[PDB]
Amino acid sequence: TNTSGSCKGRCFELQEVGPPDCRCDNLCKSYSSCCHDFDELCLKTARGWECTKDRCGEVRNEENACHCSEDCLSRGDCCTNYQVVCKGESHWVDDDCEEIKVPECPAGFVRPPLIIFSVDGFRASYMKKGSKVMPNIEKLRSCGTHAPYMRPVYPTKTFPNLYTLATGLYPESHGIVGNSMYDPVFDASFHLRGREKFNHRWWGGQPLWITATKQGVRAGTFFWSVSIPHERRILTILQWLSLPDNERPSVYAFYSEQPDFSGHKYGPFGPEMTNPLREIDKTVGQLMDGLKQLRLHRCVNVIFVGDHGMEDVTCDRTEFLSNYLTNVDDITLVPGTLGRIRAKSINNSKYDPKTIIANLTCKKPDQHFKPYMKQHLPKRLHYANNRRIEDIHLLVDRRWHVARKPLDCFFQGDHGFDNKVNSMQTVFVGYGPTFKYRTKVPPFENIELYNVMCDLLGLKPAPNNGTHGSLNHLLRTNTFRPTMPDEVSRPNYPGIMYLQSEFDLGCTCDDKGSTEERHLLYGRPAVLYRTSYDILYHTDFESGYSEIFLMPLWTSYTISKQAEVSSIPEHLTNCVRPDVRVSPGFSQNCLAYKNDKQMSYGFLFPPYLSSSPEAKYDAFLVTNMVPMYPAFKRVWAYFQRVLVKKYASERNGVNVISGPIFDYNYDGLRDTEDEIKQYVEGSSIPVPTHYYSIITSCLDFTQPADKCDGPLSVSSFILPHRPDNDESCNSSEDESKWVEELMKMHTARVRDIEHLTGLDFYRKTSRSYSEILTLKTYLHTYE
Ligand SMILES: *[C@@H]1O[C@H](CO)[C@@H](O[C@@H]2O[C@H](CO)[C@@H](O[C@@H]3O[C@H](CO[C@H]4O[C@H](CO[C@H]5O[C@H](CO)[C@@H](O)[C@H](O)[C@@H]5O[C@H]5O[C@H](CO)[C@@H](O)[C@H](O)[C@@H]5O)[C@@H](O)[C@H](O[C@H]5O[C@H](CO)[C@@H](O)[C@H](O)[C@@H]5O[C@H]5O[C@H](CO)[C@@H](O)[C@H](O)[C@@H]5O)[C@@H]4O)[C@@H](O)[C@H](O[C@H]4O[C@H](CO)[C@@H](O)[C@H](O)[C@@H]4O)[C@@H]3O)[C@H](O)[C@H]2NC(C)=O)[C@H](O)[C@H]1NC(C)=O
Ligand SMILES: O=C(CCN1CCc2nc(NC3Cc4ccccc4C3)ncc2C1)c1ccc2[nH]c(=O)oc2c1
Ligand SMILES: *[C@@H]1O[C@H](CO)[C@@H](O)[C@H](O)[C@H]1NC(C)=O
Ligand SMILES: [Cl-]
Ligand SMILES: [Zn+2]
Ligand SMILES: [Zn+2]
Ligand SMILES: [Zn+2]
């Protein structure tokens, strides 16, 4: 740690130097390792950041922050407005938009460089609301490629989101699950303020700068020390862009603490917010004028991106656990816009998580939070598979805070809430030679950007949570060619092979060709793991029956706009019929359900939607049967009897694909038969942790679902298979007052269902695979 070395000719060097030698890079301040003369040499401030008429053609002075001398361009250190003030040029923002059909790079450049310009707490609505005070940002947005909004990851905090942007991973996977964290294995705490965050043990996955370097692409610095002014960060980027071909980095990142810092104090739309926005825009202008005078403004790819949004949150809107709990001083709480509950460590043997959950469950009529055990949280949040995530979680309502007691105004804004909340949405703008011209694209999740950034730099992305090819429609060229995954298990197509007399399933029933075309509209789902399964055809539906799980992996059926809804006849209530195509040994039995005093059963294809009374008997086949708790049957029967027809009538028919999910380890991935921890009493019948449905129809609703030309439209859910309805505070009332609300909370992407089942959907369509990938990543928000 020898500080006696100098920074002379080493200011913001890109080669990192280890001990004893002192550092002259931007992170040297954060690690307290700079050479004695770092601030003096590298952080000059004299005469400001702008050229004036009088300074034009000046004699070079070492003391100045930036220069207005004739040699500054070749030295790559002019003030960004040099050519405008001195050489009579115009500001980039004043020029009309001209399409960049090919990169116009100076000789020597291997590829167009990438500049990631990141802004903290920049909410999606600032683009429209602040447009008049942001002309540079408006030019980038209007003449490049932009999304109306970009969805952040949960929690909608800085560190989990910036690290998701860099890696393409969910927080539960990269390890930065919050701004404040406690790892029980390390017995250490990660905080916004402190030296523990600098330890590399916390940061999982492979960020973009490591992906680049490992593939021989030079990466500039992503993390900047707070003491480095935004003008110096911009000039450092421009100076690095002026380096010789063999030293010049290809990927750069700028970061602005604003508008977040002001947002917390003044709220998202506080009158004080106009100045920070004008400032961010001025910084954009400086970068753009700086690139123009270096002849790079039609060669560099620029990404203007945010990490999260900002909501109106005051301390008057605070919910206290001391109003629900007796032992509030005997618990540790990560408070605010989310809640994570832990017991206090010493002499607290009476701590019961079940008592804390019960006392936080539907207690006040207007309660502004909901408790959950992390494995019961909506699957779309991907917030469970990490030891740094406490078992007790509190999902707090937008505009609300959670605190322990009145003991614990200053703030008018905050963020961290569910990532589907409007105020939490952020921005995406792509501008440059590889992005499209004057193009608007649909909203997407920030997990997807890492693959795009690799593509823009010709890199091979590390394994991540993005779906490579889903964002090809953003690019003019340098597109990745995606290929469908190969089917691992081929299906069996059984015929009639068994006699009714062979079946002693303890089941009783008073029961004395054009299917694939109508009910399987996008081909059969591909099974991407090793297993034994049968395709079963029926008049009203088709299924893929698992011999190992003794139930369908999937059930596919089309419900037209005009379909008639019938009831289950009184004499068929407890009817279960054997399927003469499937062996009694590969079949479920009624005796297991009679002997399970907590478990009942349901059907994947709804008997309520049968085409005829004759066809209705197929719905009662033992092979359409699935285990269901009585409480869950209330949810499932309402969905099947009421909601499927409602959707068919609203969407001009629907195609439904339903089935079970097994995720006992809550990792978001399909369980192997050895991971199943619950079976129907004294049986091989596994209990699903969740039930899914994929509801597809035509984007052009004037076309019926079964005769659709053009893009598709989808909505999906992953319902938790619970023995009670404590999640729904009005569950004592009629299902029409609570079931649909539950389902909206548990909305999912087709891609989320694919990970959990090992299935591959939409294999036989008239659409391009890139378009199908975009469809699979779609989340229906009801927001
Ligand atoms: C989102 O996308 C994710 C990424 O694809 C998915 O997560 C992956 O899930 C799988 C399955 O669960 C898991 O695979 C297992 O890996 C076990 C070994 O794990 C360690 O190594 C990997 C790989 O390390 C490489 O990459 C990193 C950079 O990412 C690099 O730093 C390493 O040096 C190493 O480099 C090599 O590869 C890179 C390219 O990636 C090259 O550039 C390089 O040259 C080298 O070739 C790590 O990623 C793991 O990291 C976890 O653990 C550390 C320490 O705890 C954390 O810091 C980190 O955040 C991460 O934690 C998360 O995952 C673990 C589980 O791994 C959770 O428990 C935790 O809660 C977090 O969520 C490890 O350090 C291996 O043992 C295992 O083997 C099993 O299967 C084989 C069959 O193949 C059997 O034979 C065995 O018996 C085992 O049963 C299996 O292969 C991945 O590790 C995991 N990756 C990550 C990043 O989490 C995720 O599922 C997906 N989400 C959804 C919902 O789809
Ligand atoms: O801790 C802080 C402020 C300190 N920041 C943290 C993030 C950071 N990122 C970068 N580089 C980016 C560029 C980039 C681009 C792509 C991918 C990764 C990255 C990394 N450089 C410096 C800093 C310093 C904080 C801020 C807001 C808060 N809001 C709140 O509620 O708490 C808050 C705490
Ligand atoms: C839960 O509520 C009951 C009744 O108000 C109370 O007796 C009990 O102490 C509470 N438990 C906790 C842990 O807050
Ligand atoms: Cl946090
Ligand atoms: Zn932030
Ligand atoms: Zn913040
Ligand atoms: Zn699993």
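Residues displayed in chain A correspond, in order, to Swiss-Prot positions 52-459, 468-571, 589-592, 618-884.
Determined via X-ray crystallography, 3.1 Å.
Just so it is clear, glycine is given a Cβ too, placed from its N, Cα and C backbone atoms.
As written in Swiss-Prot, here are the features:
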BINDING   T209, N230, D311, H474  1-tetradecanoyl-sn-glycerol 3-phosphate binding site
BINDING   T209, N230, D311, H474  1-hexadecanoyl-sn-glycero-3-phosphate binding site
BINDING   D311, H315, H474  Zn(2+) 2 binding site
DOMAIN    54-97  domain 'SMB 1'
MUTAGEN   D171 to N  Abolishes lysophospholipase D activity
MUTAGEN   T209 to S  15% of wild-type lysophospholipase D activity
MUTAGEN   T209 to A  Abolishes lysophospholipase D activity
MUTAGEN   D311 to N  Abolishes lysophospholipase D activity
MUTAGEN   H315 to Q  20% of wild-type lysophospholipase D activity
MUTAGEN   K430 to A  Impaired secretion. No effect on lysophospholipase activity
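Overlay of Swiss-Prot feature records on the structure.
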residue : record                                               : CB count, 10 Å
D171    : mutagenesis position                                 : 22
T209    : mutagenesis position                                 : 20
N230    : 1-tetradecanoyl-sn-glycerol 3-phosphate binding site : 17
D311    : mutagenesis position                                 : 22
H315    : mutagenesis position                                 : 18
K430    : mutagenesis position                                 : 28
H474    : 1-tetradecanoyl-sn-glycerol 3-phosphate binding site : 30
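For the recorded site, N230 (1-tetradecanoyl-sn-glycerol 3-phosphate binding site), the DSSP three-state label reads coil. For the unresolved segment of 8 residues bounded by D459 and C468, the separation of the terminal Cα atoms comes to 13 Å.
With 17 residues unmodelled in between, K571 and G589 have Cα atoms 25 angstrom apart. In sequence order, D171, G172, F312, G314, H359, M361, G472, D473 are the same-chain residues whose CB sits within 8 A of the CB centroid of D311, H315, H474, the residues recorded for Zn(2+) 2 being left out. The subset of recorded positions (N230, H315, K430, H474) lying with their Cα within 10 Å of the Cα of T209 (mutagenesis position) consists of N230, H474, given in sequence order.
Within 8 Å of the centroid defined by the CB atoms of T209, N230, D311, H474, the record's 1-tetradecanoyl-sn-glycerol 3-phosphate site, lie the Cβ atoms of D171, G172, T207, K208, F210, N212, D358, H359, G475, excluding the listed residues themselves. In this structure, the C-alpha atom of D311 (mutagenesis position) lies 5 angstrom from that of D171 (mutagenesis position). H474 (1-tetradecanoyl-sn-glycerol 3-phosphate binding site) has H315 as its nearest neighbour among the mutagenesis positions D171, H315, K430, going by CA to CA distance. Counting only the Cα atoms, the space from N230 (1-tetradecanoyl-sn-glycerol 3-phosphate binding site) to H315 (mutagenesis position) is about 15 angstrom.
The DSSP secondary structure for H474 (1-tetradecanoyl-sn-glycerol 3-phosphate binding site) is coil. Close contacts with ligand 4, defined as a Cβ under 6 Å from any of its atoms, occur at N230 among the recorded positions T209, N230, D311, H315, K430, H474.
Each residue of the domain 'SMB 1' (54-97) gets a DSSP state, and the totals for helix, strand and coil are 8 helix, 4 strand, 32 coil. For ligand 6, the nearby recorded positions are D311; that is, of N230, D311, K430, these have a C-beta under 6 Å from one of its atoms. The 6 Å Cβ screen around ligand 5 retains nothing from the recorded positions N230, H315, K430.
Listed in sequence order, the recorded positions among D171, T209, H474 whose CB lies under 6 angstroms from an atom of ligand 3 come out as none at all. Across the fold, the C-alpha of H315 (mutagenesis position) and the C-alpha of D171 (mutagenesis position) stand 11 Å from each other.
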